[PDB]
Amino acid sequence: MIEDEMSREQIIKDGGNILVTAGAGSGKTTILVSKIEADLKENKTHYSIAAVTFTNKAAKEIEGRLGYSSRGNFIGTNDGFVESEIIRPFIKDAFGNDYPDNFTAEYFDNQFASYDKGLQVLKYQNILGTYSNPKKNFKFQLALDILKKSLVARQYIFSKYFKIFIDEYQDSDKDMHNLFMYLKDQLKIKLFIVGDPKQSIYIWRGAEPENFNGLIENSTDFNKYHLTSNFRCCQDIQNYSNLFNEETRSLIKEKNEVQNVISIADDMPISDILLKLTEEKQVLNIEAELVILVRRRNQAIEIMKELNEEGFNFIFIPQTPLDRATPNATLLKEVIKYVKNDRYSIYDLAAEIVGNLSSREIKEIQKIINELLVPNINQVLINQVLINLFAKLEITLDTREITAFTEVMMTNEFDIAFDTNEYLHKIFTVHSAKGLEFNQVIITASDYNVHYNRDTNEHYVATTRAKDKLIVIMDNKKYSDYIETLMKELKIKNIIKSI
Amino acid sequence: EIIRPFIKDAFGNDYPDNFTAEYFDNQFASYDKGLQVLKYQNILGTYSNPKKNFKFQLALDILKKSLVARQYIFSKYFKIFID
Amino acid sequence: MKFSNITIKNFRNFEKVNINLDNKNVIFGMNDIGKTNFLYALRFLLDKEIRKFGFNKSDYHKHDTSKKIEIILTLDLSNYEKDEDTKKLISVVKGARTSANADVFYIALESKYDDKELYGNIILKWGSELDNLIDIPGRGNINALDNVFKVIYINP
Amino acid sequence: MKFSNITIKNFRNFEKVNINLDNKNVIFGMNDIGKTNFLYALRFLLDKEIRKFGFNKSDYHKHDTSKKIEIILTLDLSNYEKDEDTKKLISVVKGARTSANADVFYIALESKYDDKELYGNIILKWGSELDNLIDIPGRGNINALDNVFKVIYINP
């Protein structure tokens with residue numbers, strides 16, 4: 001039940017304009033496709049919807065969770081939405097016939113900074129580019145001018161689209177905001193705005209955080225909700241998401257028995273704790289993702305050779321220098337995965353660069369990074385990454401980050417292999433388990449943590465990864481005694497069931 | 001028949017398939033700046049001097065540079081009638 | 001909202017016939033071939049299952065084979081702000097219109113014989129102007145007019 | 001000049017079958033449904049009169065309907081300067097090739113169910129690369145592959 005289910009029940013059954021202030025990650029795509037599926041299920045008319053993001057990887061993820069439809073829905077980025085729905089069909093009507101239809105969007109060499117010379121370029125040499133200042137949008141201004149100037153654009157964009165789904169409004173240009181409340185106010189289109197407020201914004205350099213901070217305090221005509229994506233899936237596991245160390249201890253409900261926790265004998269080894277739970281108890285599954293989040297890397301590698309003598313061959317990726325908090329991890333990880341694997345496609349690298357929709361020009365950067373395929377380990381990485389970041393924009397996000405990227409391929413391999421294919425039985429530490437979710441989390445008692453009254457946030461964020469099953473053992477008698485003391489401190493008699 | 005189907009093959013992928021033939025504003029008068037215009041701002045026009053043809057020079061360069069343009073223009077057309 | 005007229009410029013027995021239309025049209029008369037050819041012209045314009053077979057030699061007048069078959073249908077498109085099927089057409093037509101002719105829409109069908117493969121190809125165009133009609137876009141076996149219209153043929 | 005292989009990735013009883021081909025192919029065996037479905041897959045790829053009807057629910061494996069039907073045929077295109085049908089393909093394919101892959105050509109068919117109109121649309125693509133295949137252009141009821149090929153089906 002609790003906040004996840006009641007927020008889901010409220011948000012799904014709404015019909016008005018919705019504003020969702022969520023947290024960091026935790027499946028915004030899940031609530032987005034659930035609301036999209038509910039809205040498409042309840043509607044039997046001819047109208048369609050438009051889902052809007054920045055990266056088209058999220059677009060193919062959204063249509064993968066959605067499936068197939070021929071109703072006419074638009075899934076993609078806002079650049080493609082403005083290009084194919086407002087600019088291209090009505091540029092010949094809004095600004096006379098002498099303005100041209102068939103045109104190419106290219107924002108890699110253009111740095112002009114006026115509207116007049118911009119539509120002079122669009123009339124004479126028919127190239128649509130970008131503004132010089134990062135906090136502008138020539139395309140959205142042109143779309144707003146087309147919508148205010150052309151009747152048939154208003155008729156089409158009112159007669160086709162029913163709801164518009166905006167994501168990542170925390171980093172959004174003010175021209176996008178102007179076009180979106182113009183679509184909301186006059187043309188009477190419903191809006192589903194999701195996002196998070198402030199908390200270390202990145203992506204699409206030039207963010208204007210006061211946009212999303214403009215419709216939290218002063219806005220009135222918006223049904224507002226907090227985070228609806230759960231911290232943990234299922235129901236019984238969420239109890240320890242409310243544990244923390246203080247205050248939220250009061251917010252947790254009482255239960256006489258929790259079915260999602262299994263406690264076992266501590267005398268025997270885990271390598272057949274797994275064999276007892278999978279075979280004799282039929283609790284765990286080898287074919288499901290089976291991950292122990294632990295720390296103290298020397299005993300982790302000890303567990304590794306113990307498990308290779310067991311036979312299932314657990315794999316370890318440690319904390320890379322790339323794994324530190326940086327605004328540019330997500331693209332250079334794709335660059336290194338395309339370079340050092342051998343067969344990764346260039347469109348998989350193309351799927352993350354800012355606004356994408358880049359045709360005919362992927363070879364300009366694949367030539368540069370194909371020049372990066374020479375090993376040449378001494379000094380060529382600096383200038384080829386320099387001309388790459390001149391090519392791909394988001395400049396001067398480097399110096400420390402170029403060294404963090406350098407230390408990955410130093411010695412030609414950081415860990416001899418990397419996350420190349422899909423394999424099971426992975427192990428992550430607390431420095432790198434954030435972001436990627438695990439089906440079964442089998443922490444193995446969080447060795448010597450609870451009775452010390454410290455190391456508690458580490459096993460808490462270890463338990464944040466679990467979906468359906470998590471196991472906590474009393475590995476020590478004083479560990480069980482401190483568990484009993486802590487559950488006296490909760491004023492709750494049972495939070496853990498031992499079989 | 002020569003420029004549009006094979007521009008992306010004869011002069012690399014960075015050259016555009018899409019272009020518009022406009023010869024009322026263009027008066028640039030070199031080959032180098034001409035294909036700079038055709039690559040960057042993707043307009044094919046005319047020369048400044050009247051006794052020149054940028055389009056036919058580009059067609060000759062595309063035909064001499066691309067194999068498949070020669071295969072297509074040999075395997076389709078049999079006779080050419082000039083008036 | 002409301003149909004305006006149909007011009008049949010070549011068919012099995014039509015030379016050049018301009019019939020004003022409306023909603024709820026009732027045809028009658030003496031010859032049954034002309035009435036069933038009127039209904040077959042409407043089916044060739046609007047039904048996908050009949051249009052996919054194309055035309056034969058016998059679908060031209062006098063089997064003359066050298067004349068282009070043209071069938072044009074006009075709509076009113078004017079009664080907006082209260083009507084639902086207006087939006088049903090506008091949402092699929094997209095940018096095939098002009099703001100000067102906000103009303104009046106045209107859907108047209110053209111055909112010319114091949115005389116070598118013995119096949120008459122059917123090409124569909126639409127637009128808000130009498131000339132400069134553009135082709136109806138479509139991916140595979142279907143186009144946008146199949147998404148617009150649904151034709152039910154009732155015969156005992 | 002010479003066929004290379006056909007990969008059927010979904011059909012009535014084909015899961016993922018990669019059959020090497022040539023000119024003068026002879027198929028035989030015990031079950032007749034698989035052989036007649038091989039011939040029907042070739043007819044769906046190359047014959048216009050069978051492709052125009054589209055796919056039904058029964059043309060997918062296990063009637064599962066959620067899987068894309070893919071049929072790809074590969075050619076050699078290498079034996080030039082002496083062959084006539086090579087020119088017959090290059091004259092119509094036009095600018096769908098690359099000079100790096102002067103040899104080897106791909107013709108592919110894709111299909112995906114609609115689940116609302118109960119109709120499986122058939123979309124044809126071709127190109128000299130395994131990815132970035134472009135759609136075959138066509139005006140009305142025909143496309144360029146109908147101008148290339150002529151299929152004769154002989155059944156007593």
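Backbone N, Cα and C define each Cβ position, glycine as well.
Record features (Swiss-Prot):
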BINDING   C:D32, C:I33, C:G34, C:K35, C:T36  ATP binding site
MUTAGEN   C:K35 to A  Retains endonuclease activity
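Shown on the structure are the features that Swiss-Prot records.
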residue: C:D32; record: ATP binding site; contacts (Cβ under 8 Å, 6+ apart): none
residue: C:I33; record: ATP binding site; contacts (Cβ under 8 Å, 6+ apart): C:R12, C:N13
residue: C:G34; record: ATP binding site; contacts (Cβ under 8 Å, 6+ apart): C:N13, C:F14
residue: C:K35; record: mutagenesis position; contacts (Cβ under 8 Å, 6+ apart): C:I27, C:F28, C:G29
residue: C:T36; record: ATP binding site; contacts (Cβ under 8 Å, 6+ apart): none
**Asked** From the centroid of the CB atoms of C:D32, C:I33, C:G34, C:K35, C:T36, the recorded ATP site, which same-chain residues not already listed sit within 8 A by their CB, in sequence order?
**Response** C:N31, C:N37, C:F38
